[PDB]
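**Q** Pasting a structure here, questions to come.
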Amino acid sequence: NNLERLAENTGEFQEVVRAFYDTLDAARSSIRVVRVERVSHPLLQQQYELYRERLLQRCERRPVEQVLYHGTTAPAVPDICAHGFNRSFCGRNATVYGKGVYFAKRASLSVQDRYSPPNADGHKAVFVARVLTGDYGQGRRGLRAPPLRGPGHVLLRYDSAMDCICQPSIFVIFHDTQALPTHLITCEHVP
Amino acid sequence: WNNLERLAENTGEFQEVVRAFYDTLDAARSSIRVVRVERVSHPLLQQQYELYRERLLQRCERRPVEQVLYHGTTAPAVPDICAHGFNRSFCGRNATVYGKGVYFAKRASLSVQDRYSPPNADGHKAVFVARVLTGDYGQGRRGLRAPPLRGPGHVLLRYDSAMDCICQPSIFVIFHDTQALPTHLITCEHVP
Ligand SMILES: NC(=O)c1cccc(N)c1
Ligand SMILES: NC(=O)c1cccc(N)c1
Ligand code: NA
Ligand code: NA
């Protein structure tokens, strides 16, 4: 398999859980981490690293890459581990910032049941991902691609879409090598 | 920054692309005129594609893993395909009958149909030529959002691509955006 459980013991586990809890906000008191698995996908990772170096070479602005969260359903977990994030596996209910795959800066958003619904055991799946957001532009409802840059720009479209230029909290990506799942956090609601 | 480079007619590359096009145009051979052929260049996508190709060649015992195929499209999707490759998101929607992916034709007679490459205001029709990593394929069906399941007797869960029929496949559906590399764009027209 492509998932490897990490020991609570480790620096990796602790930094991943630290960042998760540090952005749970309101939800922090009622969410418990069950386990954290490292995700491995050698091909996708190498494809991502190529996309990353190209963006670093092209983009004058920094950062080009962000750590973001993605809540999903139990059934989608194996597909995302095998094939990365794309529309066909990920939730296709959100259209307000475009018809792509949605990622959150803060876990408080991804831990909501509408995005990471519990399975039979009450377990919820939240991926942590390295995402090449690059140059993002304001998302538009129903758009199938990232928004157009317009005339002050040699490129046709932004690299990603976002909810708002003021404290962006949601990013929409439209290419399947633009986000590399690094970890899967299984968590649960606890009073 | 330019993705597209017009080829001169009196070059080996132009002539080779056009011969392959006419060779599978079938009954349309008589009625389709090539206006322009352009080379598509997308260095990042090509490298990502070459990595996928290498992995598939290592994993697969059968051959060929890669095929030259055709993709008809609408005028407005052309700049997105050159800049971003083939997607449901950057392409124009494709068909749905063998799954919700990107559709490629073995024969240019299929892609040249107006339903897939509708003429623009000037009567010009756009057909990409692509290298496509079809790998192991299985029968596609409606509503599939990945290649079909391989079923019992296979180590892998799914095929690499879907096709119309396992005997003499003529259509392939791919579901990953690094699985197809546009190499050329043929602009053609109906002649009366
Ligand atoms: N699936 C998710 O974690 C998510 C992230 C941001 C926005 C939405 N709608 C969903
Ligand atoms: N867009 C295309 O050229 C094409 C080829 C085969 C089948 C379909 N549906 C489309
Ligand atoms: Na522009
Ligand atoms: Na199987």
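Chain A is numbered as in Swiss-Prot; the shown residues are, in order, 818-1008.
Per the header: X-ray crystallography, 2.1 Å.
From the backbone N, Cα and C atoms, a Cβ is placed for every residue, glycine too.
According to Swiss-Prot, the protein carries these features:
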- A:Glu882 to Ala: Decreased auto-mono-ADP-ribosylation (MUTAGEN)
- A:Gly888 to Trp: Abolishes catalytic activity; abolishes interaction with PARP14 (MUTAGEN)
- A:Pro985 to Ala: Strongly decreased catalytic activity (MUTAGEN)
- A:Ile987 to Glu: Decreased catalytic activity (MUTAGEN)
- A:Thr999 to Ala: Does not affect catalytic activity (MUTAGEN)
**Q** When the Cα-Cα distance from A:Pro985 (mutagenesis position) is computed for each of the mutagenesis positions A:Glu882, A:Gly888, A:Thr999, which gives the smallest value?
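**A** In terms of Cα distance, A:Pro985 (mutagenesis position) lies closest to A:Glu882.
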**Q** Relative to the Cβ of A:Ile987 (mutagenesis position), which residues of the same chain, six or more apart in sequence, are found under 8 Å away?
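**A** Correct list: A:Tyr914, A:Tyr919, A:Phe920, A:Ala921, A:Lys922, A:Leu926, A:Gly956, A:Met979, A:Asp980.
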**Q** A:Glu882, A:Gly888, A:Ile987, A:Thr999: which of these mutagenesis positions put a Cβ within less than 6 Å of any ligand 2 atom?
**A** none
**Q** Fill in the CA-CA distance, A:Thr999 (mutagenesis position) to A:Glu882 (mutagenesis position), as an integer in Å.
**A** 13
**Q** Determine the most Cβ-crowded residue among the mutagenesis positions A:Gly888, A:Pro985, using a 10 Å radius around each Cβ and all protein chains in the structure.
**A** A:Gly888
**Q** Taking the Cβ of A:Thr999 (mutagenesis position) as the centre, how many other Cβ atoms fall within a 10 Å radius?
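**A** I get 17 for this one.
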**Q** Taking the Cβ of A:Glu882 (mutagenesis position) as reference, which residues of that chain separated by at least 6 in sequence fall under 8 Å from it?
**A** A:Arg869, A:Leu872, A:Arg947, A:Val948, A:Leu949, A:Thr950
**Q** So which of A:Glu882, A:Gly888, A:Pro985, A:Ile987, A:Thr999, listed as mutagenesis positions, have a Cβ under 6 Å from an atom of ligand 1?
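**A** Cβ < 6 Å from ligand 1, in sequence order: A:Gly888, A:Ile987.
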